[PDB]
Amino acid sequence: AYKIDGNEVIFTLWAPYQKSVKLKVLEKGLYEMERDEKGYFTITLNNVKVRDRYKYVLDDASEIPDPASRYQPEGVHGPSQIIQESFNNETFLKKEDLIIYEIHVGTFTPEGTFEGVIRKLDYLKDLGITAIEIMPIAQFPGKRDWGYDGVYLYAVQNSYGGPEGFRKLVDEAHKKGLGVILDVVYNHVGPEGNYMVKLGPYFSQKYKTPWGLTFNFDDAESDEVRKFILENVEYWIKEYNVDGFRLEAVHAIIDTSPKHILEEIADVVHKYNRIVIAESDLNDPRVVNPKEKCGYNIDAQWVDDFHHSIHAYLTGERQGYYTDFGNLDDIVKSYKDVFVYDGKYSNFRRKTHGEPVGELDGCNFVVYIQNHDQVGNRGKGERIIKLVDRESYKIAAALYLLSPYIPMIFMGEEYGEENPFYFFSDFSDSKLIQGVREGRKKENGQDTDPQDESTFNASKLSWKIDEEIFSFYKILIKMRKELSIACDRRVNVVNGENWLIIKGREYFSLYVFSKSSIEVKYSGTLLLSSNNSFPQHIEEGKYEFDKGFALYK
């Protein structure tokens, strides 16, 4: 990194593999750097200002961007740039009022920039969302990427609007009473434009993940790599005033140290009173358990079991991981016990999977019927709206929005967006271009070309409003708040062949998947319905209901 110190600025580069490194300040000089014995290279300079461009030149004369670059104006292979130094001591977000909205900046808006998301803030606020979640903005190759190919952990993507656009987005979100959560990647680096391998043991020689290589957290020289990650979390908070984080694939962050890097990450976010959420495929409560119960004390985790159980039941799909799901029983299991695989044999995984969650309340978990993976990892990128009828879509929306868990809405879901969301990338390396095309075709059955611009264009939201769907979402969100549904796992669930009744402290819901005669054990007054066949006031008794959903107070 660099540190601005009055009128001077000190450049620090960690590079144990390197005998000697030069700082090349574009159009100024080449400056020999001083080397300490742990292999940190330094110089303090007097003639450097905001906006100056630089690179490092290595033993073998080759020139590289700063791996801790704060800005890559010309992309992943261009020079690094010096930017203005910048936060609130607290996030105003309360974990239990959290309703999350997932945004891919590039496709969210015709603009495809942060400014584009600023334009939608009033709309999001009025919808009833309390936090936006931004998919990764760490600089990745070209302009079209989900974000997981990011390769400069500190550098806000140039083509989204860079440092200033992001800072402006968070400032405007705060003015409007909305939090921002940044999706961040601490388990891997993208395959194009990363130069760390030339500098030191950033990557493990011990571990292989689905992704491939991973960061080195527990082997020789790993102190400095732990710092690189820990300082990154601190950086987003101080420099951008971010409210929280969503950690990509924590099951791929491998650490056998006495104290797990995941626990240290949560320490950093909590020291600054922020929130962290984990994407975890472990079904293991240690991720969110407090330290006194041997956990990392992360605030919440994504629970795919909830999505899968709804998706597989409603669609009839059993391909890939859906094979582990499909029964109505699975939805009730996840509504009661959170995990469906809570220590039970998985045919998909060919092993016993998961662990019960205990008495953890609902706000340690996040659920959804849609997100970038559950749409985008499908070969044809189909939203669930294309896979179920209108009533089923509404029933699915109710099931998660009225659950004890923190709900996350996928951009466009709420107004009935029909456009696909495809996997797209924007590599320039011809081997990587070939690999991604072949891999997406073989693994996902993707027929559109990930590297074709029209694949990105087809994934852009249309903003074509289905008013009836939008109204339904809006009222759901509002009723969730009024009924104090959030976090509260004290629910009673009854099911028959083709229906579910779920009762909480203040409400009951009827989810009728197919015309059924149902014994209703409660009295109440109708708050919301997926059609108008349900009565305003219901009393205990037996009723024949058509497909649909009804919420009673």
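Numbers in chain A come straight from Swiss-Prot, and the residues shown are 4-89, 92-558, in order.
The header says X-ray crystallography, 2.4 Å.
Every residue, even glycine, has its Cβ placed from backbone N, Cα and C.
Swiss-Prot lists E284 to Q among its mutagenesis entries, and the accompanying note reads: Abolishes enzyme activity. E284 (mutagenesis position) falls outside any helix or strand according to DSSP and counts as coil. Proximity of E284 (mutagenesis position) to non-local residues of its own chain (separation of 6 or more, Cβ distance below 8 Å) is seen for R251, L252, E253, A254, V255, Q306, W307, given in sequence order.
What Swiss-Prot records for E284 is active site, proton donor, and it gives a curator's inference as the kind of evidence.
Counting every protein chain shown, 9 other Cβ atoms lie within 10 Å of the Cβ of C299 (mutagenesis position). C299 (mutagenesis position) falls outside any helix or strand according to DSSP and counts as coil. Quoted from Swiss-Prot, the note on mutagenesis experiment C299 to V is: Reduces activity by 50%. No change in substrate specificity.
A gap of 2 residues interrupts the model between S89 and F92, whose Cα atoms are 8 Å apart.
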